[PDB]
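Enquirer: Encoded as structure tokens, here's the structure I'll be asking about.
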Amino acid sequence: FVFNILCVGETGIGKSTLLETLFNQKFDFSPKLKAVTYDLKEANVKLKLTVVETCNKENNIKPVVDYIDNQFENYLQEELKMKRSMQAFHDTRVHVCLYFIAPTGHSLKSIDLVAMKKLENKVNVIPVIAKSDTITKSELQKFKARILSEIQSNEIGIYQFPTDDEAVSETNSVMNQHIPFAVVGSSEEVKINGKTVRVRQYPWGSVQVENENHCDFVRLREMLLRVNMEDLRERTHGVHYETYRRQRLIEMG
Amino acid sequence: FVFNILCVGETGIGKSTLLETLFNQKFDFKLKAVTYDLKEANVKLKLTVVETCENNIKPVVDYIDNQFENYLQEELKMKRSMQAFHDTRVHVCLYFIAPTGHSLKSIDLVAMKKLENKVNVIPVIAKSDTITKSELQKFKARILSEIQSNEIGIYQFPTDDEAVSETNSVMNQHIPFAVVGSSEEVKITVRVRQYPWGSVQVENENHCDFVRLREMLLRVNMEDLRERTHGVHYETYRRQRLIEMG
Ligand SMILES: Nc1nc2c(ncn2[C@@H]2O[C@H](COP(=O)(O)OP(=O)(O)O)[C@@H](O)[C@H]2O)c(=O)[nH]1
Ligand SMILES: Nc1nc2c(ncn2[C@@H]2O[C@H](COP(=O)(O)OP(=O)(O)O)[C@@H](O)[C@H]2O)c(=O)[nH]1
């Protein structure tokens, strides 16, 4: 069982930190693009985590689109082989793209609108507000609204969690309500009541990553539920990869 | 007595909020300005804000040059009255660096390098409540290191006069200033930025360097910034223009 996550955003926006927080694990990244492959034990999940720093508005997202196209191409070439073995092929197709929006507190940059528009039919895009401890509660409500307004206005097809299966439709419907996720990451941890907890400690107080009243990290983490990973994978295989495949089959003649 | 402040940085980085915090006044502002008559210490200020993003720093250089040009044209007039002329030359530029936590952006080096002989540049770390105290030390160190290795002439408060050397040496030690701006007040009367996990007190030297930045407004420091604007930066402009004009 594979799960492939791509994080996109400007340098120092907190992408690597969020991945480590999400999996509670320091990752040794390897070669503006880097990736790690990591096995979860007792979960039977093989992860490929990929990080891409963005900065020529259309050129900005090109390296990301190319990476994505390449994982599709590798899978297509395997499907087409006479002597194929689809089990034992490592499927690296990107199941989810976390798009990191900087916390200016204003709105979506024009560059981010173009990027998410170019990605929408290539990958399941989930926009997140990076370093959301930067923003006060009232500023955040307004910021989230304006971002959503622009996504809707520009007809950008971001991912939505499935709400069809009655349980847990509840969990999923509330996740959708929180998009774009206000995320906080941290390498720093303290033991609290015998439990390991990630925090950002300032002179005036500490942001608790796993506290839902501080940020949406706990809501983002529910994407890792088996049912949600499956929906993201199925949508990748049956929709985005198929779009790629159809265009390629025409080109191959 | 006039004092003219320019804030430069990317949109939404806290420029207008910081001006409001510096002067404890809500202001109603490409580039925008406001004129503030600080009847406190009898000073008229022009506060200018320019949104950036080598062509990137151009609107700023042009703005600065235009104030120099107006002053020069006045100095050259047959019927001149230099007193009661409104000097709008920029006395200090607060250059906002984004709190990424890593280093100085290449764009910022180029911008500061271009501005160094046009205006007194003071780099500030915007929204410094974004950064923990431990990373903030390293971040400041890395910025200063790039500024020095790139031979960038940022402003330094004067320390040759004992009447102010203690205050000003402490100021210099905190550059680039870790700033935080505020639009709210609590009882605790305290100006704050309030989060669920605690409140930043902008006027508290343990939370940020706002109180240190504010000492720029001491009479002696405004005077030094002005004198250097007039005797150094304006002269550099003047000499070039006199060569051009013949
Ligand atoms: N305020 C804040 N800072 C963060 C957060 N996440 C990471 N940082 C800091 O931002 C800096 C860059 O983070 P990093 O994960 O390397 O950024 P990347 O270049 O996007 O991979 C580091 O100093 C982090 O400690 C966050 O959620 N809030
Ligand atoms: N975290 C943080 N946010 C700030 C600070 N100062 C201002 N803000 C917020 O940043 C957003 C944009 O600030 P603003 O002053 O209008 O930026 P400007 O475009 O550069 O003039 C607003 O939501 C402010 O409330 C600060 O020191 N720290």
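So for chain A, numbering is Swiss-Prot's, and the shown residues are 40-70, 79-102, 109-306, in order.
Looking at the header, which is where the method is noted, we find X-ray crystallography, 1.9 Å.
Every residue, even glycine, has its Cβ placed from backbone N, Cα and C.
What Swiss-Prot shows for this protein is this:
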type	residues	note
BINDING	A:51-56, A:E100, A:184-187, A:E192, A:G238, A:253-255	GDP binding site
BINDING	A:51-56, A:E100, A:184-187, A:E192, A:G238, A:253-255	GTP binding site
BINDING	A:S55, A:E100	Mg(2+) binding site
MUTAGEN	A:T157 to D	No effect on homooligomerization
MUTAGEN	A:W257 to A	No effect on homooligomerization
MUTAGEN	A:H267 to D	No effect on homooligomerization
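So where do these features actually land, and what's packed around them?
Expert: For the recorded site, A:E100 (GDP binding site), the DSSP three-state label reads strand. Long-range Cβ contacts of A:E100 (GDP binding site) within its own chain (separation 6+, distance under 8 Å): A:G48, A:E49, A:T50, A:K54, A:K79, A:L80.
Look at A:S185 (GDP binding site): DSSP puts it in a helix.
In this chain, no residue six or more apart from A:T157 (mutagenesis position) has a CB-CB distance below 8 Å.
In three-state terms derived from DSSP, A:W257 (mutagenesis position) belongs to neither a helical nor a strand segment and is classed as coil. Around the Cβ of A:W257 (mutagenesis position), 19 further Cβ atoms fall within 10 Å across all displayed protein chains.
A:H267 (mutagenesis position) falls within neither a helix nor a strand when secondary structure is assigned with DSSP, and so counts as coil.
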Enquirer: Ligand 2: which of the recorded positions A:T187, A:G238, A:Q254, A:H267 have a Cβ closer than 6 angstroms to it?
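Expert: Cβ under 6 Å from ligand 2: A:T187.
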Enquirer: Could you say whether, by DSSP, A:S55 (GDP binding site) belongs to a helix, a strand or a coil region?
Expert: helix
Enquirer: Is any of A:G51, A:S55, A:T157, A:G238, A:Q254 (recorded positions) within Cβ reach of ligand 1, i.e. under 6 A, and which?
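Expert: Only A:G51, A:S55, A:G238 qualify.
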Enquirer: Under 8 Å, Cβ to Cβ, against chain B: pull out the ones among the recorded positions A:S55, A:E100, A:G238, A:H267 that qualify, in sequence order.
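Expert: In terms of proximity to chain B, the recorded positions that count are A:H267, given in sequence order.
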Enquirer: DSSP secondary structure for A:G238 (GDP binding site), reduced to helix/strand/coil, please.
Expert: coil
